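Some notes on the structure that comes next.
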Amino acid sequence: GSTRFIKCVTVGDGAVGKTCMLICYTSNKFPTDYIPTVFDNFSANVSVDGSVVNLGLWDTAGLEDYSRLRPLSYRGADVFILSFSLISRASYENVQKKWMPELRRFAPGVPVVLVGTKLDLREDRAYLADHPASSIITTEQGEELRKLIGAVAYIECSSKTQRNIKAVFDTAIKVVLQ
Ligand SMILES: Nc1nc2c(ncn2[C@@H]2O[C@H](COP(=O)(O)OP(=O)(O)NP(=O)(O)O)[C@@H](O)[C@H]2O)c(=O)[nH]1
Ligand SMILES: [Mg+2]
């Protein structure tokens, strides 16, 4: 009758973990193989701050070949999740250079939740030992990116260890409702 339906579109570079995060959100576990390029999702009656909502999750591919389809998905969106990987400075720079400009262009004033993915790798000593320090985005650098591009919230998460997965989508709801 009145339950709000929220269209939330997740975007960001190839291989940052957008699909794993959508899958992890409903299944509460890390999908370790057979990951499709896109897996749309939904959760019903999600209660955030006592308010109940249907959250529709549109997955999008980061692939360059699908760049003309993406704006078709942006149409009618209530909120975007804009993802980059915490162990990829390149993905972080693409947020500034590629993703935020496109969202601003096709969907001005739609709130953006910035999300840094793969938090487990940022905290993994072998991973850190074997990659340049400059590749790694620290929380202060993510929060700065949030202000710089004008996103409304910033969440760091790991699908692999289930850190802050629920917070990503609870934040997506809050930003639409508050
Ligand atoms: N260590 C770690 N790996 C992750 C995490 N999430 C995703 N991955 C790994 O990251 C790779 C890409 O994940 P995927 O969800 O397919 O990324 P995507 O952003 O949907 N890629 P596309 O843009 O091509 O659809 C996979 O190898 C996957 O296991 C995470 O939290 N931690
Ligand atoms: Mg995907």
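Every residue number used here counts from 1 along the chain in the order it is shown.
Heads up, header says this was done by X-ray crystallography, 1.9 Å.
Keep in mind that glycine also has a Cβ here, set from the backbone N, Cα and C atoms.
As recorded in Swiss-Prot, the features of this protein are as follows:
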- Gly14 to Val (Swiss-Prot position 19): Constitutively active (MUTAGEN)
- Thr19 to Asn (Swiss-Prot position 24): Constitutively inactive (MUTAGEN)
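Secondary structure from DSSP puts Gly14 (mutagenesis position) in coil.
In the three-state DSSP scheme, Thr19 (mutagenesis position) falls into the helix class.
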